Each structure stands twice: as C-alpha cells, then as structure tokens.
Amino acid sequence: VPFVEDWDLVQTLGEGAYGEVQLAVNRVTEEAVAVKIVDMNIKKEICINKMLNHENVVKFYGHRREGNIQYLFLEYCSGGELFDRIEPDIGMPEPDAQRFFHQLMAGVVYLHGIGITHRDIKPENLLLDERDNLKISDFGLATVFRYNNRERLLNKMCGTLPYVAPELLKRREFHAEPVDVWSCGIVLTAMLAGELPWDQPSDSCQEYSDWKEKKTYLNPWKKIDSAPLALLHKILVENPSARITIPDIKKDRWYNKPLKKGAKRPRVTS
Ligand SMILES: COC(=O)Cc1ccc2c(c1)NC(=O)c1ccc(Nc3ccncc3)cc1N2
C-alpha cells in the first residue's frame, strides 16, 4: 500500500518541441512506464488516448497535472523504435518486415474502426515491446475523422513529408484513411530497402516521377522482391480513391505468404 504511487525517472526516452519522455520505474513494484512530460493540443491527445485499447497501440494508464506541467503515463516499450531495426540501405529480413506490417495493419484497422487517424505513421512512431510486438505511438497529431457514423473530410497539413500521401499536397480536402494506408506503404518500403523513396510525393520530385513511370529497376524498388513490390504498387497509388484499402491489403498475396517461423521456443533432443 505505501509508496506504490512513487516513480523514479531513470532515463530520457525522447526529447522534442512537445517536451520530454522519461522511463519511470515504480519504487515498490519496479514496473516500467513511459512518462510524457508536457511543459504546457495536450487536452486532445489525452482525450484520444483515453479511447484506445489495443495490443498494437501504446496503452494509456492515465494523466496527472502538477500546475503547468502535464504527466502522461504510457505503456513502456523496451524494444525501442522500429526505426533502429532498419539497417540503412539494406532494411531487414523480409519475414520480420511482414510480421511488423501485419501488426501495423492490426493497429491501424483498430484506430480507423474507432474513427481515429494517427496522421504521422513512420518508424520513429512504431515502438517494440520485450517480445518485438509493434505498438503505434504518439497521438499528438491524431484526430477524429468519424463521429456518430459520419465521416469528416480532413484539410490540415499533418505528418512528415517523406511519409505523406500526395493528396495532402495537392487537394484542399481528403479522406483520412487512404492517407494512413500510404504512410504504412512508405514504412513497408523503408523496412524492405532501408531507404525512403522520395523527399515528398510531388511531380517536381524526380524519384516520385520515376515510380509513377514504373521504373522499378531503380532504387529502392530494385532491392524489393516481386511479391511485396506488387503490394507496394497497389498502396503507393497517387489517386486516393483508387488506392488499395486495408480489407484488400489483407487479401494481398505477399501479405498472406508464409515466410516467418514463430518465436524460437526452447527444445531438447533424444
Ligand atoms: C532507455 O531506452 C531503452 O531502453 C530503449 C528505448 C528507446 C527509445 C524508446 C523506447 C525504448 N520506448 C518507449 O516506450 C518510448 C516511449 C516514448 C517515446 N516517445 C514519444 C514522444 C511523444 N509522445 C509519445 C511518445 C519513445 C520511446 N522510444
């Protein structure tokens, strides 16, 4: 009973404009949590976080206000960022990328199902727990696109340019779901080639023009096997209304290709 509410801040997990994130350890139980410290947008992040409950979404335990400073208690992910599992210019083994992509789809399906769009999917925002289970992180740019079963079209510029869908730069209004599908396709590209295909998806970007002209003999596409590449051809489609939806990604051949063995379990012989 005494001291269970006490947490020691043992190290910095992240720093930025928002403030900082510290790894906190319970004085009594030694449970590890991530505490987001915002100097003080944050009201919306907390409200969205209160809605979330899924195995592939960073869990929100609660918040505390100490005058001006807000403390967000979040699920600690000991495996760090997916970003650091991507070898520059190489990527990672295709069965690992497939497993992470399955868990990313489960997370995004969940959020879209409750009418939430993350709006900044990228490997820095995809964390790994002790068993390498992927968790969608940081709902600071997230918003509600569906309420009372009515879709709201988005118009605000949100995200990170290499991961943003082309409609965000070309259209005044756009559907939220194809934008998250697109960023997931860029994450899959990064996992399989260890590089981003373009600085941004605009016609003034030579690499983006090459892709629309189907020059897949060029990098990063040359490093990707034909089966995951065929999926990327359906995701990285400029027209968001013609882009593949998640129910159709779940039917894709590479998505359902057996590649990955289960977690290595202890065994003996004779
Ligand atoms: C001491 O470090 C380690 O042992 C390995 C490590 C490194 C970076 C992160 C984590 C773990 N885990 C997080 O849960 C984590 C939690 C939060 C976070 N950043 C956020 C920023 C803003 N909002 C939410 C999360 C990054 C994170 N990455």
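Numbers in chain A come straight from Swiss-Prot, and the residues shown are 3-42, 51-280, in order.
The deposited model was determined using X-ray crystallography, 2.1 Å.
Just so it is clear, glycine is given a Cβ too, placed from its N, Cα and C backbone atoms.
According to Swiss-Prot, the ATP binding site annotation covers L15, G16, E17, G18, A19, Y20, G21, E22, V23, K38, on the basis of sequence analysis. One entry in Swiss-Prot concerns the mutagenesis experiment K38 to R. Its note says: Abolishes kinase activity. Here Swiss-Prot notes a mutagenesis experiment, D130 to A, with the remark: Abolishes kinase activity. Per Swiss-Prot, the feature active site, proton acceptor maps to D130. Here Swiss-Prot notes a mutagenesis experiment, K132 to R, with the remark: Strong reduction of chromatin-associated CHK1 ubiquitination.
Its Cβ taken as reference, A19 (ATP binding site) is surrounded by 6 other Cβ atoms within 10 Å in the chains shown. Contact annotation for recorded positions (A19, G21, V23, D130, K132) versus ligand 1: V23, each with CB under 6 Å from a ligand atom. Unbuilt region (8 residues) between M42 and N51. Cα separation across the gap: 9 Å. Take the binding-site residues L15, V23: by the count of other Cβ atoms within 10 Å of each Cβ, the lowest one is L15. Taking a C-beta cut-off of under 8 angstroms and a sequence separation of 6 or more, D130 (mutagenesis position) has the following same-chain neighbours: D148, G150, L151, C168, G169, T170, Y173, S193. Here the Cα atom of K38 (mutagenesis position) is found 10 Å from that of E17 (ATP binding site). Residues near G21 (ATP binding site) in space but far in sequence (CB under 8 A, at least 6 apart, same chain), listed by position: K38, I39, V40, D41. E17 (ATP binding site) sits 17 Å from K132 (mutagenesis position), taking the Cα positions as reference.
When Cβ atoms from all protein chains are considered, those within 10 Å of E17 (ATP binding site) total 10, not counting its own. The Cβ centroid of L15, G16, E17, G18, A19, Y20, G21, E22, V23, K38 marks the ATP site; residues of that chain outside this set whose Cβ lies within 8 Å of it are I39, given in sequence order.
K132 (mutagenesis position) sits 18 Å from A19 (ATP binding site), taking the Cα positions as reference. The secondary structure of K132 (mutagenesis position), as reduced to three states from DSSP, is coil rather than helix or strand. A sphere of 10 angstroms centred on the C-beta of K132 (mutagenesis position) encloses 22 other C-beta atoms. Spanning the residues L15, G16, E17, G18, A19, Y20, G21, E22, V23, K38 that the record associates with binding ATP, the maximal Cα-Cα distance equals 14 Å.
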